[PDB]
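J.: After the structure tokens below, expect a handful of questions from me.
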Protein chains: 6
Amino acid sequence: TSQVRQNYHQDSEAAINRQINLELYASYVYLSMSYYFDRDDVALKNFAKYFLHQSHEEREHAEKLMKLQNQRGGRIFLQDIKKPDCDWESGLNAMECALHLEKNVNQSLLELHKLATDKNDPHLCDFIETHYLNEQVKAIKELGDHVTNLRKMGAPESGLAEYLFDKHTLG
Amino acid sequence: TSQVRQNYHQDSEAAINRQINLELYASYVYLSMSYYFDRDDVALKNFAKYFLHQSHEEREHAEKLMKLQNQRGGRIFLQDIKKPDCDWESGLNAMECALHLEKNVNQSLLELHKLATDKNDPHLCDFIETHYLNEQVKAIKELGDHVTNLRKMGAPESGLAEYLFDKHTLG
Amino acid sequence: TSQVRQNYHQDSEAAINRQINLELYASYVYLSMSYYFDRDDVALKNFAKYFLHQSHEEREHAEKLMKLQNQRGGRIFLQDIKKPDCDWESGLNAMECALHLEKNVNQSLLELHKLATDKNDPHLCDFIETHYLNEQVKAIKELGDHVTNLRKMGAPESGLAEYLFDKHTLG
Amino acid sequence: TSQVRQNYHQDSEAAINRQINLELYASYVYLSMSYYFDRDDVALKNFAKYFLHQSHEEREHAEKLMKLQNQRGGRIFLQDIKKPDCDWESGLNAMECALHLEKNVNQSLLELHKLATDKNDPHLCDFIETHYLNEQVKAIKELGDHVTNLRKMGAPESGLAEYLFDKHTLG
Amino acid sequence: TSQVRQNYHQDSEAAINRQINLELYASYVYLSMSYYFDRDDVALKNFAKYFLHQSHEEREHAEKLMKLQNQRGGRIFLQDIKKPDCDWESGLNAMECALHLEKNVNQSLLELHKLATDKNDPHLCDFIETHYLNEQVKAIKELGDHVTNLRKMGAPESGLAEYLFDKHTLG
Amino acid sequence: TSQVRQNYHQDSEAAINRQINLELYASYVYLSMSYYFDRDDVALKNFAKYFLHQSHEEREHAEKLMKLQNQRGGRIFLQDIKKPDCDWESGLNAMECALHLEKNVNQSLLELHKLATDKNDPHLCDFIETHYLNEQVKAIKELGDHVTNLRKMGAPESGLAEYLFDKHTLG
Ligand SMILES: [Cl-]
Ligand SMILES: [Cl-]
Ligand SMILES: [Cl-]
Ligand SMILES: [Cl-]
Ligand SMILES: [Cl-]
Ligand SMILES: [Cl-]
Ligand SMILES: [Fe+3]
Ligand SMILES: [Fe+3]
Ligand SMILES: [Fe+3]
Ligand SMILES: [Fe+3]
Ligand SMILES: [Fe+3]
Ligand SMILES: [Fe+3]
Ligand SMILES: [Fe+3]
Ligand SMILES: [Fe+3]
Ligand SMILES: [Fe+3]
Ligand SMILES: [Fe+3]
Ligand SMILES: [Fe+3]
Ligand SMILES: [Fe+3]
Ligand SMILES: [Fe+3]
Ligand SMILES: [Fe+3]
Ligand SMILES: [Mg+2]
Ligand SMILES: [Mg+2]
Ligand SMILES: [Mg+2]
Ligand SMILES: [Mg+2]
Ligand SMILES: [Mg+2]
Ligand SMILES: [Mg+2]
Ligand SMILES: [Mg+2]
Ligand SMILES: [Mg+2]
Ligand SMILES: [Mg+2]
Ligand SMILES: [Mg+2]
Ligand SMILES: [Mg+2]
Ligand SMILES: [Mg+2]
Ligand SMILES: [Mg+2]
Ligand SMILES: [Mg+2]
């Protein structure tokens, strides 16, 4: 029992542990997407850099939830990080799968907030709002914008489209 | 139907469209107040600059709600911007009408927040808190302070009062 | 009756009030065009910035006519700002509608100048020439140039065209 | 009755007055703790500076709640500041009493937030979250860390422990 | 019994403890005066800053007497800080009450010096002369100067007077 | 079949995929060790920073083997990252477990080199020598040095030992 713990429910402590695992899974998916574009048979350098930066951001999102667990007096509990569920076939197909991943992560964060509201934990509500909810909203909007451009340009059939998008939008 | 929309109720999307129209109406009122003080028969230069800056701020408040509608996957819907409801007769009477306008805009924002709370939209609650609620509180306090000074100085009878307030408080 | 008024006809004072309303209407149309390109299903960032800058310019054109009314001893009279008359369907269709708007605003300014010539108001003629007539001529030429490029590139069918125009001409 | 007051309940106005008194009491306790370490029979200079800085922070927390009362149109109501409830016997015993004080102040702030939630005051909820709740969480964690180090080093029996902690952790 | 104590009488040690309490009471009175001028129904910003600076100075006067108690080998003994004895009704009435407070604090310091002279404590006499007696003389003179200006200007009836004093003398 | 592949055996391509998984496992172990020292009941800040830096280094070791797979024309194949096998009980016990981990990673790299020598792959031998073998030798030596210091200082019984090591060697 922690000398610092106060107003922190056991169900919130477990939900934070489940959230950490998800953030580490998203980092793994973005790492797989990055090295697919570094292959000699795909070769889109800016797509690779974009997905590698997204992988590093998800690892920072996980480390800050681990900081929070200890700040409130909970105890961290880790599980296996699952292999990504997948072949990426093109620049367009990868951005669409990244859009569905960020919407999944956003649904979990909204569920975590409902729980923290039921347990009357206002410090935890503000933590989630401050550091996670507008970041997901901005990230999902950006991926939607990217998917729209690739399609209007002629992807996935026009191989010229993904090459020029690589230079102008990601470059 | 929007590929980015998530946890965003149709009633919240309509209430945001109504909010935009109000912000544009406040910009119009402040523009009318500014050019009344630029008249040769009134001639208070610092009152004119103060009200013109307030007009530009309300236009920025409107553009950021239009940014938000698109971020969440809603669709903007515009209506006519009504002519201001009015003659401004003095520096004091104009500050009192500006105080009643900012309290009207604050009542609408509080209603928008109650709705967003009923629909369990925590990203929208935090958006309103972060960018709108303490700004209205600071603005209403400032106008109250200004009205109190003009009255204690002898306005609207002392024409010396509004001249000296123009130089010391707004100058 | 104004201690500063001289050689300033009542018909010129009313025509200036009508001109102000038009400038504010053009600002509203350009604001609607800007946020259409910020939508997740269109996503042309440079088209959005171009139309937002045009909206701010029309608001400056209106504020300077309000300055002029007071300089000559007239009195400002405001009316409702009408909702824009419209769906924008593409980058090309929006530039064509902007070209027709700037030609409408130019026809009103030419009518205002004919009136000021009939009333032998040479200060008002020079004001319109100095600050409004070559600006409309330059603006209409620019929009004509933009429309010509989009068509020759394959718009509105080639979705690649509007993407590349966004980067090279507006970027 | 205040020309600026809006959506601000009498029960919230009284609870804010009670909160101010508590913040001033915490400043007084930290001032007593500081000068105990400045005594010739204790002589821990860095312990004295640490507790004096904590006293100044609590006085800033009180002044900002007094600013808030006036911002919302309430009226400040002051009571006597009670003498601290105490002999501090060592560096360890003082950090443990500071940990219990910061947890008491946090329980009052959580009660104030529940009240503001019942009265549907969202500006007051965000004020408390922004400026008070993560500060208490960070402060309680820091004191827990300090207590743990002193005990593991051999306090309160090892007089070497508190001397070396003074130089390395607070120095 | 203190290894450092020398030529320091028990009656001087108790009189220093009583002096500390008074300095903390003066800080509390100046804090109440400051936030009265921050109210929306008074609104004199420079009066508020002046009284807040005076509150911080009285807290420094108290901390230096606590430093002195320990320097000479005495032991600090704290009592409750009483609520201020009061409604401030105007800028003039507040300066007059501040003038009577600083004369009360000066009478206590003169009594403390008589005692230190009877006990032949020359280090304590010089301490009081160096750090306290000319400061009270300068402070009382300044308040007398301020009261004289407000009255000659027409206070408390002329509300213009306190506004202009706020800008010129305190601004 | 890869247009760039040359002198690169299928058994080497699989052994590189197994090596990647191990590097990611070591990053996970070092991340768990870091947040154990950030707990309020342990509180060794420099131990936490040391283990977090080691976690980031192992992730860089993995990304460079993924770069190498693609450089030679192989294809990356990912597996689940296993949860760490463990309670860390003290600073000493954690350094000893880190020493055994780095010796395990070194045994795998030596096996990978024997295989690359059997298949006469000299580019792969030099890659492993250049970027991995002296790094493990330096890392194992450093951990041995750390374990020796903690024991000679009195760990795990002397809680003073791990505190002072935290400040002098890691600080
Ligand atoms: Cl708890
Ligand atoms: Cl939805
Ligand atoms: Cl005329
Ligand atoms: Cl109210
Ligand atoms: Cl003595
Ligand atoms: Cl081969
Ligand atoms: Fe991201
Ligand atoms: Fe994330
Ligand atoms: Fe404003
Ligand atoms: Fe607004
Ligand atoms: Fe233009
Ligand atoms: Fe124009
Ligand atoms: Fe603190
Ligand atoms: Fe506090
Ligand atoms: Fe918030
Ligand atoms: Fe003073
Ligand atoms: Fe004093
Ligand atoms: Fe002297
Ligand atoms: Fe390492
Ligand atoms: Fe490694
Ligand atoms: Mg599996
Ligand atoms: Mg935010
Ligand atoms: Mg009407
Ligand atoms: Mg909330
Ligand atoms: Mg804020
Ligand atoms: Mg209509
Ligand atoms: Mg010209
Ligand atoms: Mg008592
Ligand atoms: Mg915060
Ligand atoms: Mg009493
Ligand atoms: Mg003498
Ligand atoms: Mg002197
Ligand atoms: Mg297992
Ligand atoms: Mg080498």
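In chain F, numbers come from Swiss-Prot; the residues present are 6-91, 93-177, in order.
Determined by X-ray crystallography, 2.4 Å, according to the entry header.
Each Cβ is built from the backbone N, Cα and C atoms, and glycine gets one as well.
If you look up Swiss-Prot, you'll see F:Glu28, F:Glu63, F:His66 marked as Fe cation 1 binding site. Among the features that Swiss-Prot reports, Fe cation 2 binding site is placed at F:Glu63, F:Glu108, F:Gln142, with the record citing sequence analysis. Listed in Swiss-Prot as a mutagenesis experiment, F:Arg23 to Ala is described as follows: Abrogates interaction with NCOA4. Fails to localize to punctate lysosomal structures. According to Swiss-Prot, the experimentally introduced change F:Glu28 to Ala is described as follows: Reduces iron binding and oxidation rate; when associated with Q-87. What Swiss-Prot says about the mutagenesis result for F:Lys87 to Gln is this: Reduces iron binding and oxidation rate; when associated with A-28. No effect on iron binding but the oxidation rate is severely reduced; when associated with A-108. Mutagenesis annotation in Swiss-Prot: F:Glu108 to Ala, described as No effect on iron binding but the oxidation rate is severely reduced; when associated with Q-87; the structure shown retains the original residue.
Looking at the shown structure, what environment does each listed feature sit in?
T.: In the structure as shown, the Cβ atom of F:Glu63 (Fe cation 1 binding site) sits within 10 Å of 21 other Cβ atoms. A helical conformation is recorded for F:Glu63 (Fe cation 1 binding site) in the three-state DSSP classification.
Of all Cβ atoms in the shown protein chains, 21 besides its own fall within 10 Å of the Cβ of F:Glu108 (mutagenesis position).
For F:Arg23 (mutagenesis position), the same-chain residues 6+ apart in sequence whose C-beta sits under 8 angstroms from its C-beta are F:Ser114.
In the three-state DSSP assignment, the secondary structure recorded for F:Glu28 (mutagenesis position) is helix. Sequence-distant neighbours of F:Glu28 (mutagenesis position) (same chain, 6+ apart, CB under 8 A from its CB) are F:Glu63, F:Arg64, F:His66, F:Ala67, F:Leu70, F:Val111.
For F:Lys87 (mutagenesis position), the same-chain residues that are 6 or more apart in sequence and have a Cβ closer than 8 Å to its Cβ are F:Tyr30, F:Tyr33.
Under the DSSP three-state reduction, F:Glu108 (mutagenesis position) is assigned to helix.
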J.: Compute the centroid of the Cβ atoms of F:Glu28, F:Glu63, F:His66, then list the same-chain residues not in that set whose Cβ lies within 8 Å of it, in sequence order, for the Fe cation 1 site.
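T.: Going along the sequence, the neighbours come out as F:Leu27, F:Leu29, F:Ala31, F:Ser32, F:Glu62, F:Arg64, F:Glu65, F:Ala67, F:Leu70, F:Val111.
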J.: Taking Cβ atoms only, which of the recorded positions F:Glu28, F:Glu63, F:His66, F:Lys87, F:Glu108 fall under 8 Å from chain A?
T.: F:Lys87
J.: Between F:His66, F:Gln142, which of the binding-site residues has the fewest other CB atoms within 10 angstroms in the structure shown?
T.: F:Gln142
J.: In whole Å, note down how far the CA of F:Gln142 (Fe cation 2 binding site) lies from the CA of F:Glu108 (mutagenesis position).
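T.: A Cα-Cα distance of 7 Å.
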J.: Could you find out if DSSP has F:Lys87 (mutagenesis position) as helix, strand or coil?
T.: coil
J.: Could you name the residues, excluding F:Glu63, F:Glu108, F:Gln142, of the same chain that surround the Fe cation 2 site, i.e. Cβ within 8 Å of the Cβ centre of those residues, in sequence order?
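T.: Surrounding the site, in chain order, are F:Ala31, F:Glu62, F:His66, F:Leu107, F:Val111, F:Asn112, F:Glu141, F:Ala145, F:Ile146.
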